[PDB]
Amino acid sequence: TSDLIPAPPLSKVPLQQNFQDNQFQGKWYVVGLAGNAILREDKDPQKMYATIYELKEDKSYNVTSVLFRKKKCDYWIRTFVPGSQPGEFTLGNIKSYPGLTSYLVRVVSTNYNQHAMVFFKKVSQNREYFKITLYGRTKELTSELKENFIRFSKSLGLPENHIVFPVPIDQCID
Ligand SMILES: O=C(N[C@@H](CO)C(=O)O)c1cccc(O)c1O
Ligand SMILES: O=C(O)c1cccc(O)c1O
Ligand SMILES: O=C(O)c1cccc(O)c1O
Ligand SMILES: [Fe+3]
């Protein structure tokens, strides 16, 4: 067995209006992370990592996440392909990811120069996962934006223990 909080219907996940793909480019720090498989591991807490979005000439994003683990910097790469509407994407070259049958990204909201919330839903080995990240253009964000992200995650069925705030580090994300 594996038990998961159901994914919310897309009807409850807002889409940022007039999404500007070019302003969304660059480096974003994950200051908040919530999902049905996200768990506040109370001893060794999650280290902040970052995600860089660069618009390709064809307008798909090359997405690079960088995290600090086992004393090195690991680079996780993937392609986000414009989906049904602006601000929505699907994963490119899905065939190359074993077990992956579905992957959707939806930019919930953002002001481009400070913060963003982004929703992800993917089906892996037939399991439906979903997560929300609170991106900060810097490593810190006000308590107002953070609780608002907690509010939004709860509205999607998540409990406090499935919501974390990665502690800021300087390695690999600076
Ligand atoms: O739950 C997710 N990931 C966790 C478990 O596979 C994790 O620990 O990264 C998850 C959910 C939706 C979309 C994703 O890219 C994703 O990594
Ligand atoms: O698998 C990862 O390391 C990862 C990192 C950042 C964002 C993601 O969705 C990931 O799956
Ligand atoms: O981004 C991916 O390609 C991916 C593949 C498998 C599992 C994941 O979480 C991913 O984010
Ligand atoms: Fe992932």
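Per Swiss-Prot, chain A residues shown: 24-197, in order.
Heads up, the Cβ atoms here are built off N, Cα and C, so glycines get one too.
Now, the feature entries from Swiss-Prot:
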| type | residues | note |
| --- | --- | --- |
| BINDING | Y72, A73, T74, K145, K154, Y158 | carboxymycobactin binding site |
| BINDING | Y126, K154 | enterobactin binding site |
| MUTAGEN | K145 to A | Strongly reduced affinity for catecholate-type ferric siderophores; when associated with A-154 |
| MUTAGEN | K154 to A | Strongly reduced affinity for catecholate-type ferric siderophores; when associated with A-145 |
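Swiss-Prot feature annotations superimposed on the structure.
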residue	record	contacts (Cβ under 8 Å, 6+ apart)
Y72	carboxymycobactin binding site	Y52, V53, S88, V89, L90, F91, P189, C195, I196
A73	carboxymycobactin binding site	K50, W51, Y52, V53, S88, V89, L90, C195, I196
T74	carboxymycobactin binding site	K50, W51, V53, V86, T87, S88, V89, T156, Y158
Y126	enterobactin binding site	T113, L114, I117, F143, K144, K145, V146
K154	mutagenesis position	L56, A57, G58, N59, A60, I61, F142, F143
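Looking at the residues that bind carboxymycobactin per the record, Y72, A73, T74, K145, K154, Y158, the two CA atoms farthest apart are separated by 20 Å. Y72 (carboxymycobactin binding site) falls within neither a helix nor a strand when secondary structure is assigned with DSSP, and so counts as coil. The 10 Å shell around the Cβ of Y158 (carboxymycobactin binding site) contains 23 further Cβ atoms across the protein chains shown.
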